[PDB]
Amino acid sequence: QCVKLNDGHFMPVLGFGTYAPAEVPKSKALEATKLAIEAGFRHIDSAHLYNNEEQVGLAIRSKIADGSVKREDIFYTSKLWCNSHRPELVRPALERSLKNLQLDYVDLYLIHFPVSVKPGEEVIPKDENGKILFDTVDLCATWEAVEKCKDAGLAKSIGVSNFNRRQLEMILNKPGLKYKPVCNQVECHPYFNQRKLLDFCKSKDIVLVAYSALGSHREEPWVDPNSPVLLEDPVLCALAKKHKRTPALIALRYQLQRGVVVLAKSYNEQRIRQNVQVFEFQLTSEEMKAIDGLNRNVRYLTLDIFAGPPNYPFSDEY
Ligand SMILES: NC(=O)c1ccc[n+]([C@@H]2O[C@H](COP(=O)([O-])OP(=O)(O)OC[C@H]3O[C@@H](n4cnc5c(N)ncnc54)[C@H](OP(=O)(O)O)[C@@H]3O)[C@@H](O)[C@H]2O)c1
Ligand SMILES: CCCc1n[nH]c2c1[C@@H](c1cc(OC)c(O)c([N+](=O)[O-])c1)C(C#N)=C(N)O2
């Protein structure tokens, strides 16, 4: 149920995603994470950006308190947001998360996104023309600060998210590198299966972690409502009928059998319990091939508002 990372730690291959649109009350993140743990999830993914780490920490700690799990049974991910890329601000950011969580460490700390924005409480700072106030930071300097967090034991493992191949290489080949990223958390699903980035990551011992595995939240305005609905896919639904599972479970199983760690968000009890069933069955080679055919090379999450700066990751082929 776990993959071994390049720093020797272990990551459960199924993970619970906690992000939800703003309209959703924070109390739901607490209830949802509790249900997820009760249903079998041991890998919990969140972020400072999501503004729920207080709720997600409470859910984790309450499931420790009622004796369901030990801390060591739980793999919790946080992420450093773009308003704290500056080296001197990395640790205060992790420490703030730990304070909100009331946890002693995170199992995994990621650089959330490679484009930096102006330091401050605002997570998307803008000027009067509604333009983003970008910052200028050497992400290599950021990584060194992130490395010290592992030295200090605040994060057991460290990694990145939304990095392209060249940005991975920038870190990987950096003079005096202490720790490789253990993972690259990126968008991955049958419509955008990241084969080249996946091959690159494997070659360097980096785990690929798939977010928006089910076709994403589809939150407006962030995502075009005209974009294909992954869970309504002909092939996934046919595989679903054939295996007496669901399209969601097919999409999740696909990532597992191709060596990808896979995230899945849900605030619904039934689907939360459904999603852990990913372990109950397997696809054949021929089905895996057929899912491979689904690739459309189109992202649900482009973050156009962050395009412009030299670190915008999605302009390279991969
Ligand atoms: N840049 C980043 O690092 C980044 C970006 C995006 C996401 N993420 C992470 O990845 C997580 C998940 O990605 P995501 O939120 O974009 O979406 P997702 O996991 O691909 O899908 C979420 C949507 O699918 C629905 N759903 C869940 N299980 C289902 C099932 N069994 N059958 C049918 N529908 C189902 C959910 O509805 P219900 O809640 O009603 O069940 C929700 O609307 C996030 O929470 C976050 O942790 C990270
Ligand atoms: C910079 C904009 C931040 C932001 N605030 N609210 C958002 C975002 C976008 C986002 C960015 C993420 O990492 C960069 C991320 O981790 C996740 N996630 O977890 O779903 C979502 C987004 C999209 N698409 C949607 N629908 O809502």
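Numbers in chain A come straight from Swiss-Prot, and the residues shown are 6-323, in order.
This entry, so its header tells us, was determined using X-ray crystallography, 2.4 Å.
Cβ coordinates come from backbone N, Cα and C, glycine included.
Some features that Swiss-Prot has for this protein:
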BINDING   20-24, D50, 166-167, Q190, 216-222, 270-280  NADP(+) binding site
BINDING   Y24, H117, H222, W227  substrate binding site
ACT_SITE  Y55  active site, proton donor
MUTAGEN   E127 to D  30-fold decrease in k(cat)/K(m) value for progesterone reduction; no effect on the K(m) value
MUTAGEN   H222 to S  Marked decrease in k(cat)/K(m) value for progesterone; 10-fold decrease for progesterone reduction; 3-fold decrease for 20alpha-OHProg oxidation. 10-fold decrease in K(m) value for NADPH
MUTAGEN   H222 to I  Marked decrease in k(cat)/K(m) value for progesterone; 24-fold decrease for progesterone reduction; 18-fold decrease for 20alpha-OHProg oxidation. 95-fold decrease in K(m) value for NADPH
MUTAGEN   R304 to L  70-fold decrease in progesterone reduction. No effect on DHT reduction
MUTAGEN   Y305 to F  No effect on progesterone reduction
MUTAGEN   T307 to V  No effect on progesterone reduction
MUTAGEN   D309 to V  No effect on progesterone reduction
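A map of Swiss-Prot features onto the structure.
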{"residue": "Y24", "record": "NADP(+) binding site", "Cβ contacts under 8 Å, 6 or more apart": "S51, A52, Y55, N57, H222, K270"}
{"residue": "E127", "record": "mutagenesis position", "Cβ contacts under 8 Å, 6 or more apart": "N88"}
{"residue": "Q190", "record": "NADP(+) binding site", "Cβ contacts under 8 Å, 6 or more apart": "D50, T82, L115, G164, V165, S166, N167, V214, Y216, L268"}
{"residue": "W227", "record": "substrate binding site", "Cβ contacts under 8 Å, 6 or more apart": "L306"}
{"residue": "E274", "record": "NADP(+) binding site", "Cβ contacts under 8 Å, 6 or more apart": "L40"}
{"residue": "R304", "record": "mutagenesis position", "Cβ contacts under 8 Å, 6 or more apart": "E192, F197, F319"}
{"residue": "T307", "record": "mutagenesis position", "Cβ contacts under 8 Å, 6 or more apart": "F319"}
{"residue": "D309", "record": "mutagenesis position", "Cβ contacts under 8 Å, 6 or more apart": "none"}
How big is the gap, in Å, between the Cα of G20 (NADP(+) binding site) and that of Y305 (mutagenesis position), rounded to a whole number? 20
State the Cα to Cα distance, in Å, between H117 (substrate binding site) and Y305 (mutagenesis position), rounded to an integer. 17
Note: in the chain of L219 (NADP(+) binding site), residues six or more apart in sequence with C-beta under 8 angstroms of its C-beta are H194, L235, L236, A253, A256, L257, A269, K270
Which state, by DSSP, holds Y55 (active site, proton donor): helix, strand or coil? helix
For ligand 1, the recorded positions of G20, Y24, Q190, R278, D309 whose CB is under 6 Å from one of its atoms are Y24, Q190
What does the structure give for the C-alpha distance between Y305 (mutagenesis position) and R278 (NADP(+) binding site)? Integer Å is fine. 25
Among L219, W227, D309, which recorded positions lie by ligand 2, judged by Cβ under 6 Å to any atom? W227
Which ones in the same chain are close to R278 (NADP(+) binding site), with CB under 8 Å and 6+ residues apart in sequence? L40, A44
Counting across all protein chains present, how many other Cβ atoms fall within 10 Å of the Cβ of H117 (substrate binding site)? 21
